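Asker: Dropping a structure here in structure tokens format, bear with me for questions.
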Amino acid sequence: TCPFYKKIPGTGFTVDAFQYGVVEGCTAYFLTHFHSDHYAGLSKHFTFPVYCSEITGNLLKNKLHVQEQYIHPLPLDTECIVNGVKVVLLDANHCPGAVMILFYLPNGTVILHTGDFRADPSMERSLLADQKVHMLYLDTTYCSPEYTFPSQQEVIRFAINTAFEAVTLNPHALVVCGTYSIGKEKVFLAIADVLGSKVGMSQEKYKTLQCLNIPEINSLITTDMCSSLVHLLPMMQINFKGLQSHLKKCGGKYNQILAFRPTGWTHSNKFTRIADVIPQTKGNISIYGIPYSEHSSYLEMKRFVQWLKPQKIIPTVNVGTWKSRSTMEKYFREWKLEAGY
Ligand code: NI
């Protein structure tokens, strides 16, 4: 059964609620983004209207085989009427195709559902500038001050400068990048661009990337692994054993691997600056964990919410423990007392 924080009151709508069977009263199911915890339950046998971005709809059609007649893509930044209710989709600064949803309820209440997001000051000049929000359904993934990490731009600068130095020193080094979902594509694209290479990958991953509307993508990626010196592998294979096994398959073209594991936050962010990050090394293999986040830091979250000044906040992440819920409620009250709303 569908929990309360996935229902939009005063509507027939749900958000990210496909794992509960037929939800009573639901006339339109919104999907914020194509990550498995959020699409859990969708398949080719789904027969209710799904509302989403264009990119999410391409993934639903080609990867999950949802039939076309049930996929309803909406443009961004555009007032649309769905089942009698005005909605707008906004870019969430998460993975490709990820949106926030503004719902203008028939009684005058305005609700923002962030989906998953990485808050940014650019959002203060979207269609949110124009009006009041009564209820915020908030991605609280990193809602605690210990969760710190660098800008995506600093992380990419580190990755490009590390990969270019290593391969210039040794032209026979291979670079490998891990992946297990969409998102974080700039990691492997930026490294392959500085190296003058296409990115090589499985047919399954190529198919996924071909759904993302990335400009000039045919110029950037390939399934011909032999032609490429930046390879994508499943995240599970990014370890000394899996990398060794991969290097064997490359027919003596290479004599070294440099690998990247994009993570979210890890406790080494408590101690180590991005500049000072070092790899784990075994023989001719080195593995870097890089803190590339597609969720708000504590400070980015707090800025967003203090600017928006919502009347009520409903967390959508970390909702399962009393300790998490009490921690988040304390920070919401601090923020409100500090800013005066
Ligand atoms: Ni997500």
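What you see of chain A is 700-1040, where the numbers are those given in Swiss-Prot.
Just so it is clear, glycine is given a Cβ too, placed from its N, Cα and C backbone atoms.
Swiss-Prot documents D838 to N as a published mutagenesis change and attaches the note Impaired nuclear focus formation, reduced interaction with PIAS and increased sensitivity to cisplatin. Annotation of the published mutagenesis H994 to A in Swiss-Prot: Impaired nuclear focus formation, reduced interaction with PIAS and increased sensitivity to cisplatin; the original residue is retained in the structure shown.
Give me the lay of the land around each of these features.
Answerer: When secondary structure is read from DSSP and collapsed to three states, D838 (mutagenesis position) falls in the coil class.
In the three-state DSSP assignment, the secondary structure recorded for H994 (mutagenesis position) is coil.
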Asker: If you skip the near sequence neighbours and keep only those at least six away, which residues in the chain come within under 8 angstroms of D838 (mutagenesis position), Cβ to Cβ?
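Answerer: For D838 (mutagenesis position), the qualifying residues are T813, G814, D815, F816, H994, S995, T1015, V1016.
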Asker: Taking 10 A as the limit, how many CB atoms besides its own sit near the CB of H994 (mutagenesis position)?
Answerer: 22
